[PDB]
Amino acid sequence: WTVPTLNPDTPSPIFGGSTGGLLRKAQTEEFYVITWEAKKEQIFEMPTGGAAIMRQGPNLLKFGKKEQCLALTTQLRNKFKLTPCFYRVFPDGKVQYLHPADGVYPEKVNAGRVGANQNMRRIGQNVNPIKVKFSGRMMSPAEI
Amino acid sequence: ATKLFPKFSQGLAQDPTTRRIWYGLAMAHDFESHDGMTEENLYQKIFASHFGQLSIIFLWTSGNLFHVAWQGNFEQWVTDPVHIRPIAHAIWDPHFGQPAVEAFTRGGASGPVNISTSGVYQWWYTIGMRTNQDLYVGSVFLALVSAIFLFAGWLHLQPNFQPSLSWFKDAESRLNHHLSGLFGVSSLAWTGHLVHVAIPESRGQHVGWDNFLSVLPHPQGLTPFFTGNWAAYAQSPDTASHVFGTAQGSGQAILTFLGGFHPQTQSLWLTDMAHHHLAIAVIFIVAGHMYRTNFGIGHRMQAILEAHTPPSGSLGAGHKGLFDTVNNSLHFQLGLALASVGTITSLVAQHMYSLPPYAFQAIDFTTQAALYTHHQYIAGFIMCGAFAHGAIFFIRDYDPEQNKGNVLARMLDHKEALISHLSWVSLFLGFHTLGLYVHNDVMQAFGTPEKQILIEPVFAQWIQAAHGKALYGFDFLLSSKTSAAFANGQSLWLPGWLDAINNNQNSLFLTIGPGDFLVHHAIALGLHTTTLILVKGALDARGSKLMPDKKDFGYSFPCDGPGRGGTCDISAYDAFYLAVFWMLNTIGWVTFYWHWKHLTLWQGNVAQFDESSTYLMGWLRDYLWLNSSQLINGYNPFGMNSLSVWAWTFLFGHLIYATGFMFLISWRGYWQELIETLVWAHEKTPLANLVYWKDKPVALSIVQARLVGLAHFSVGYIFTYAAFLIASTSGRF
Amino acid sequence: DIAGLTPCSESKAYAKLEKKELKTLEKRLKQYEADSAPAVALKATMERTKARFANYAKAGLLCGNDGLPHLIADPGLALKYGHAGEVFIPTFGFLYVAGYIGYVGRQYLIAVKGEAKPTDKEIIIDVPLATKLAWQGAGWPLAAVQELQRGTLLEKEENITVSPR
Amino acid sequence: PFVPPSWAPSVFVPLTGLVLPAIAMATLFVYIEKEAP
Amino acid sequence: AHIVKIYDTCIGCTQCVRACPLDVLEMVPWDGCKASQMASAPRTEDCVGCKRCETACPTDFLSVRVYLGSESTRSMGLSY
Amino acid sequence: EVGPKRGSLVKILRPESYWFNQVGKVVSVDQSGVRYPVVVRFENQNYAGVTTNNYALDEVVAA
Amino acid sequence: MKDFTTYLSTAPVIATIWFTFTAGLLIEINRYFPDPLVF
Amino acid sequence: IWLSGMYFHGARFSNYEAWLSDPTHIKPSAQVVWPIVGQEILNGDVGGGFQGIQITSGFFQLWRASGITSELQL
Ligand code: CLA
Ligand code: CLA
Ligand code: CLA
Ligand code: CLA
Ligand code: CLA
Ligand code: CLA
Ligand code: CLA
Ligand code: CLA
Ligand SMILES: CC1=C(/C=C/C(C)=C/C=C\C(C)=C\C=C\C=C(C)\C=C\C=C(C)\C=C\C2=C(C)CCCC2(C)C)C(C)(C)CCC1
Ligand code: SF4
Ligand SMILES: [Ca+2]
């Protein structure tokens, strides 16, 4: 498996434009780019409002936050059975692949993944707050 | 990027939205939640905060003294304290037109002034102030004391002056010094002032710093004190024809226990107050030698706590380990202190209206109403704070392993039973009080007032008869002349006390009937429901069946999400939040009852209250509608008078209350979506997008929304009732 | 007498209140004829008013300075000065009916609890069993006291769910 | 004596109402937006 | 950022991962359940705190917990 | 063969569980070395609408 | 008829009939015993 | 059912016939209360030899506009 490379010269779905598009954050902080492969032309619903028409083949779109890209990904997977993927793009031109992280969707187990933020105990086995008091900052009893 | 504010939280400083400012302002006093906080530093920060608060209190007192000496009419009010209204301070408002200037020009002043309702005139006149020079000297002295306290607060934070952690935990030494020094010596000094200054000034003799070292407070001059013949100090007291401030009919005694009230001022005797302060000073000083600090003798609070477990095992481990869980928990100490302070504040309100201590205070009806309402609302807020800090103690400082089997753990052991019984009491009281009120209302509406249920409060009337009131006719204890309890006080204090309690012209144990019984049940309902909400929130703060891990989320958090059916207002902070409304409602009922009963007493028609206090229509029409006619008439198309400021304050409080309803009903999501639309509008507008924000605009958080709505609700409530109370009492009298 | 109150049979305000009510009713009656429905209704209301005032004064109620009756809630005063009918006897009457309803509901719940689907018996009331228990609940204080003495009235601590403390 | 002049309210009220709040508001606003190094 | 934790009571039903709307959770191999899978939170920097994962968890008590922490641009879900 | 018998009734001892001190019917006991092999089904559902859960060997007592 | 009786045995129908009976009994009691304030 | 109830109340428990003879002094009324627990005080003197509750639905004026002159028609 290999990490995909963002192609900026990728056709985009035919949309007339809306007011729920990108804002100054896309030029000052970061934005997201969702790409997918469509087998045929089809009218889909935009996460920011309106109905667009996805073209046959590659399709690229820009969104303000990751939630919009994952919402469109879920819509394309559950309504048209596609395989979309998205990146986070910075104003300096840096592209960072986000989902799927390993090329395999996270609902199914995949080899090579390492569990993080996992507590090898239960909720009732957590310590009292008095034991985590007077720390460097506000620490919850579940953070340890 | 990361901002400098706040400096105590790097996480809040990294927040790029408007939430950073609000959260930094609301978490500045949460010393335990800062970055890099230890126990010693925590105590030092609280010490500095205590000094700063003391400085603020003293500076505020000095400001009041200064304004009364400058713009007040204290020199003229002392000559005629019955027909002259006190002046708070002058008014300099460029917005006032000519009618406002002549309307507020009252009280013998030369310009627009505010008539005070705080009662500082009567208090200062009673303690000895006669001229404006005394008030000026007191203001200067208090300002210098406040400056010294501020300097002390700054000095104690610097190195070589910061106290150690063990110094802050010296409970035995601190309690011995507060019982013997801050309580006993202070009371003894007040006794010295009353005997040396207040008592001679009330008899027409000016005693000040220039002549108190040569004027003898008693003709025998300290001889009966050293010879043990203290009974000579009570000889020749003030007669029944004594005039306050003059020597006409003035006695020579300094420590008596005549009881009752002064015939002219209708207030407590100064000699009795001095004797009281002396006795409590002796008691507090003696009580100051109970704990062992550095001389071997004394006690240890840990030993007394650990040696108080019943042998039957009814209390489990008893009070074992209570010394460590209290000395190491600041929230427990703060909760205990706030509970005692709130109870004492309520005690102050009741004792001051019933037993007037300051001269010519009973005739000032506005002063009585405002003072009682002020102290009762402050006490309610303080009580809610005590329970809130108790919940904070359970979440942050409770240790089940250290408190195993003691009374504290047993509280959480049967918390369901406590909440259930509180629920039953509140339900019973609410159903019965509301049912009796609606029944009386229907009977009054159907034209049959004899069919309404009027239960006579025989228990409280029986207590009043025990105190000496013969109106009911029980004739026992102090009411029967052949009783030992009655014959044992006839030579010390019972004559004046009986003469004052049997007089129906004062507020000393007023006559009660069915209306008083019903409103008392309403008061009990409010107290029990507020206690139910607070107790349930404090016991369920560490967890319940809905949230088994609520202790791991802190004292205040929004919710646990919409899962499990919904978890809105699940934190202990939310329980306090819902309890503030019940506290305001309870204090509203007690203040409504006090204001109506005293208004009908001052108007000379107590039958109006006795006949209209049994049905809610009487409360709504004869009290709220009848007493607001002059208030809402402060400004109208025909002109205005001095009562227009209270009308504006009335509408001001109504507006603030209604504004709080917005934050209370409408929730975050709608506002955040609206804000997003406004963000797009500003970003796509020419000649205006050049001015961009430094903080990303976001909607207020759920907790912040609850606090903002509660603050508006309380402010509007307080301002509305204060304006109505002062306007109605001032216009009527 | 008790708490400075006077009996309603000897109170001037009580008689003045009765005269006021009869006066306003008679004033309203003077505008109608003699053999009409509103006149008969007003006369019936007046007779009801007279009977109510006579019955209240006959019962020995204590009136205040407002002319209205007062209730005695103290058991000692009520049983000592003939006022047990105000608040004592109705108190025990409500206690009997309250425990009656509570015992009937408790018996129905415990009876349907051991069945296959108790929720169906809760939304759809089993009228025969409920009627039988309603008729059998007349001995509720005896059954409740016998249940309390046997120790079967309460549930043990280990069988009740509680919070994680 | 400690008595202020007759013109004292005409100068202290506009000061405490417009001079001091404007300076305090500007200083606090500048302090809140200070960026850390 | 918010703190997302997974406890040992996780049965590997993969319902919490599907309910996550910002791709924070995932499934890793494990040996403590029959499904031999366990939920993981390696991208907590993108979590907003909607608690949809807690709603989708069927264990009693929950296996995935969300604790509100320091708010940022990604955590507040701001498009500006 | 380890653990309670299938179809029996057991009491839940887990304090954080919704069914603490409540009776539930045993469904199946896992034969592996899992931490919570006992499966208990309850007639009353929790706040989330779930009626089954997995408990450990010492978390259930026969009752 | 079994289904009709089961429908009449539901909580709202039973509540309606029971409250109507109780209200009617209380109304008739106050009708034949006007203005009862004491025992 | 609601309209039939309004017409029945106007035909048997109202003073429409009396209101027709004096529509400027007699107050419209179409509801009577039973003499129980003292509620008979609500049966105010609406005029025309009747005692009831003054209605504000305007049914009397509507019936007068349609030409209704007797309780039999209602
Ligand atoms: C005799 C020695 C002495 C004295 C006089 C004091 C005095 C004081 N200490 Mg201190 N302390 C002492 C020894 C002493 N301490 C020792 C030896 C230790 C170490 C073991 C400490 C450790 C210590 C700590 C840690 C703190 C104090 C604090 C305080 C201040 C409490 C502030 C306050 O509540 O207002 C005064 C309270 C009263 C006068 C009591 C009022 C009684 C009731 C509530 C009112 C009734 C009176 C009357 C009815 C009302 C008047 C009506 C009208 C005139 C308005 C106070 C000025 C606090 C502080 O530092 O503040 C800066 C605090 O944080 N002390
Ligand atoms: C001796 C009294 C005392 C002391 C020392 C404390 C101390 C503390 N309290 Mg506390 N509390 C008290 C009494 C006290 N409280 C009382 C009387 C109440 C009942 C009202 C409360 C209820 C309470 C709650 C619910 C909470 C605390 C919390 C806290 C802790 C930190 C929060 C804080 O103070 O930040 C700073 C405080 C503020 C910024 C105040 C908020 C702004 C208010 C609403 C001002 C509004 C007034 C308005 C502007 C009036 C003007 C109107 C006019 C313009 C018309 C802190 C250790 C919090 C905590 O423990 O953290 C987990 C917490 O949640 N307290
Ligand atoms: C007028 C407004 C109002 C009223 C009536 C109540 C009433 C009540 N509150 Mg509440 N509360 C209010 C405002 C109000 N609250 C507000 C603004 C807040 C802040 C959010 C709170 C917050 C609050 C909390 C946090 C709690 C309460 C609790 C309670 C209950 C206390 C028990 C009691 O007194 O028994 C008396 C019972 C009643 C007064 C119910 C009214 C009886 C009705 C009128 C009879 C039915 C009429 C008729 C027979 C049928 C008509 C229905 C028709 C459609 C057929 C009680 C039902 C506490 C509780 O739950 O107690 C266990 C509790 O913890 N309140
Ligand atoms: C009396 C209480 C109150 C007040 C003042 C408001 C006020 C407002 N609401 Mg609101 N609302 C309320 C109750 C209230 N609501 C309640 C109880 C609910 C729950 C149902 C709602 C739910 C609600 C919704 C859902 C919405 C609003 C919206 C609005 C805004 C509409 C814009 C406008 O009116 O222009 C002008 C502003 C006012 C008239 C407010 C008073 C301003 C005063 C008169 C000016 C004084 C200026 C003064 C000189 C300032 C100097 C300060 C000095 C100390 C320095 C406005 C600020 C809408 C909105 O967001 O905006 C479009 C919106 O959609 N409200
Ligand atoms: C719910 C709380 C309650 C309260 C606040 C009162 C309050 C009162 N009760 Mg009481 N009582 C109660 C419950 C209560 N009762 C119950 C549940 C019962 C049923 C057992 C009684 C049965 C009762 C009797 C038989 C008498 C009172 C009496 C009294 C009055 C004075 C006696 C006293 O205070 O001691 C508390 C009362 C008791 C412990 C009950 C025993 C009676 C004591 C021993 C007093 C008898 C001595 C003597 C007769 C006192 C009269 C002196 C003088 C006036 C002649 C007083 C107002 C007395 C009274 O005034 O007579 C009219 C009286 O004789 N009560
Ligand atoms: C079998 C019926 C039943 C019984 C025996 C009880 C018994 C009890 N309840 Mg309870 N309750 C019931 C039904 C019942 N309740 C219902 C239906 C509700 C929802 C309205 C409540 C809501 C409730 C609350 C909020 C509280 C209690 C509380 C209590 C305890 C205090 C006594 C009391 O009178 O409180 C008051 C009782 C009520 C407010 C409701 C009474 C409703 C009727 C009269 C009961 C019978 C109705 C039912 C339809 C009839 C059965 C039909 C069947 C024969 C076919 C007590 C052990 C208190 C507690 O927590 O314990 C200390 C308390 O706070 N109950
Ligand atoms: C806390 C006590 C207090 C309060 C509530 C007031 C209130 C008032 N004063 Mg006054 N003043 C006070 C103390 C106080 N003063 C003291 C101790 C002095 C002696 C130096 C004065 C000297 C004074 C004069 C000469 C005048 C007023 C005037 C006024 C009125 C106009 C507004 C104003 O603030 O003017 C100005 C207030 C000051 C110059 C006093 C400030 C000096 C102190 C030491 C600063 C305190 C800092 C504070 C605690 C920090 C927090 C506040 C804020 C930043 C959050 C107003 C009603 C004017 C007036 O009469 O109106 C008709 C007027 O002419 N005051
Ligand atoms: C708390 C202090 C305060 C003070 C001292 C004033 C004082 C004044 N206000 Mg103002 N106001 C205030 C608060 C205050 N206001 C608040 C909180 C609000 C919001 C509710 C308003 C809303 C308000 C309005 C809507 C108006 C006033 C007006 C006025 C002026 C009255 C006009 C007049 O009859 O005189 C005679 C007028 C003059 C002699 C002209 C003087 C010119 C200005 C005021 C002084 C010179 C400007 C100065 C160099 C810049 C100062 C800014 C400084 C902070 C840097 C007056 C000087 C009126 C006004 O502006 O007059 C046109 C008027 O329209 N005020
Ligand atoms: C939550 C919590 C808490 C608690 C709190 C509280 C507890 C509150 C309350 C409350 C209150 C607020 C109380 C009070 C009280 C009171 C009392 C208990 C009293 C009394 C009395 C008496 C004893 C008297 C007697 C007498 C008489 C009768 C008269 C005459 C005189 C004489 C003396 C004889 C804390 C913080 C601790 C911590 C933990 C948690
Ligand atoms: S929903 Fe809960 S039990 Fe299922 S995989 Fe996620 S964390 Fe584990
Ligand atoms: Ca002097």
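Chain E is numbered as in Swiss-Prot; shown residues: 2-81, in order.
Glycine is treated like the rest: Cβ placed from N, Cα and C.
Taken from Swiss-Prot as is:
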DOMAIN    E:2-31  domain '4Fe-4S ferredoxin-type 1'
MUTAGEN   E:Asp9 to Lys or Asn  No effect
BINDING   E:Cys11, E:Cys14, E:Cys17, E:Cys58  [4Fe-4S] cluster 1 binding site
MUTAGEN   E:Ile12 to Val  60-fold increase in affinity of PSI for ferredoxin; when associated with 15-KR-16. Unable to grow photoautotrophically
BINDING   E:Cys21, E:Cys48, E:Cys51, E:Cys54  [4Fe-4S] cluster 2 binding site
MUTAGEN   E:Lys35 to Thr  Drastically decreases affinity of PSI for ferredoxin. Decreases cross-linking of ferredoxin to PSI-D and PSI-E
MUTAGEN   E:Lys35 to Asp or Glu  Drastically decreases affinity of PSI for ferredoxin, limits photoautotrophic growth at medium and greater light. Decreases cross-linking of ferredoxin to PSI-D and PSI-E
DOMAIN    E:39-68  domain '4Fe-4S ferredoxin-type 2'
MUTAGEN   E:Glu46 to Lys or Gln  No effect
MUTAGEN   E:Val49 to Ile  Leads to partial destabilization of PSI; when associated with 52-TQ-53, alters the FA center. Unable to grow photoautotrophically
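Structure coloured by features recorded in Swiss-Prot.
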{"residue": "E:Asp9", "record": "mutagenesis position", "DSSP (3 states)": "coil"}
{"residue": "E:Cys14", "record": "[4Fe-4S] cluster 1 binding site", "DSSP (3 states)": "coil"}
{"residue": "E:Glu46", "record": "mutagenesis position", "DSSP (3 states)": "helix"}
{"residue": "E:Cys51", "record": "[4Fe-4S] cluster 2 binding site", "DSSP (3 states)": "coil"}
{"residue": "E:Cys58", "record": "[4Fe-4S] cluster 1 binding site", "DSSP (3 states)": "coil"}
- request: Cα within 10 Å of E:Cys54 ([4Fe-4S] cluster 2 binding site) is the criterion; apply it to the recorded positions E:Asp9, E:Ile12, E:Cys17, E:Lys35, E:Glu46 and give the hits in sequence order.
  value: E:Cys17
Task: Determine which residues of the same chain, besides E:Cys21, E:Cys48, E:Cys51, E:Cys54, have their CB within 8 A of the center of the CB atoms at the recorded [4Fe-4S] cluster 2 site, and list them by sequence.
output: E:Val5, E:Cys17, E:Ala20, E:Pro22, E:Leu23, E:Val25, E:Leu26, E:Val49, E:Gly50, E:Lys52, E:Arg53, E:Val67
- prompt: Taking Cα atoms as reference points, which of the recorded positions E:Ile12, E:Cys17, E:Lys35, E:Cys58 is nearest to E:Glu46 (mutagenesis position)?
  reply: E:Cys17
Task: Can you figure out which of E:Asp9, E:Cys11, E:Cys14, E:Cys17, E:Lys35 (the recorded positions) comes closest in space to E:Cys51 ([4Fe-4S] cluster 2 binding site), comparing Cα atoms?
output: E:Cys17
Field: Interface-adjacent recorded positions, chosen from E:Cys21, E:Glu46, E:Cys48, E:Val49, E:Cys51, E:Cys54 when a CB lies under 8 A of chain F
entry: none
- line: CA pair E:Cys17 ([4Fe-4S] cluster 1 binding site) / E:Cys48 ([4Fe-4S] cluster 2 binding site), Å rounded to integer, equals 13
Statement: E:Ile12 (mutagenesis position) sits from E:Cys58 ([4Fe-4S] cluster 1 binding site) (Cα to Cα, rounded, in Å) at a distance of 10
- prompt: Do any residues at least six apart in sequence from E:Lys35 (mutagenesis position), in the same chain, have a Cβ closer than 8 Å to its Cβ, and if so which, in order?
  reply: E:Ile12, E:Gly13
Statement: Counting across all protein chains, other CB atoms within 10 angstroms of the CB of E:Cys51 ([4Fe-4S] cluster 2 binding site) number 18
Message: Take the recorded positions E:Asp9, E:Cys17, E:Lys35, E:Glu46, E:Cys48, E:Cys51 and keep those with a Cβ under 8 Å from any chain A Cβ; what remains?
response: E:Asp9
Query: Using Cα coordinates, what distance in whole Å links E:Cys21 ([4Fe-4S] cluster 2 binding site) and E:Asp9 (mutagenesis position)?
result: 19
Message: Distance check, please: Cα of E:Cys48 ([4Fe-4S] cluster 2 binding site) against Cα of E:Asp9 (mutagenesis position), rounded to an integer number of angstrom.
response: 21
Nonlocal neighbours by CB distance (under 8 Å) for E:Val49 (mutagenesis position), same chain, sequence gap 6 or more: E:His3, E:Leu23, E:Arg75, E:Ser76, E:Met77, E:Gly78
Query: E:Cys11 ([4Fe-4S] cluster 1 binding site) has how many other Cβ neighbours within 10 Å of its own Cβ?
result: 25
- prompt: Which chain-mates of E:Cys14 ([4Fe-4S] cluster 1 binding site) that are at least 6 residues away have a CB under 8 A from its CB, listed by sequence?
  reply: E:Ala36, E:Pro59
- prompt: Tell me, how many other CB atoms lie within 10 A of the CB of E:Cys21 ([4Fe-4S] cluster 2 binding site), whichever protein chain they belong to?
  reply: 25
Query: Who sits close to E:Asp9 (mutagenesis position): which same-chain residues at least 6 apart have their Cβ under 8 Å from its Cβ?
result: E:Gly33, E:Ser64
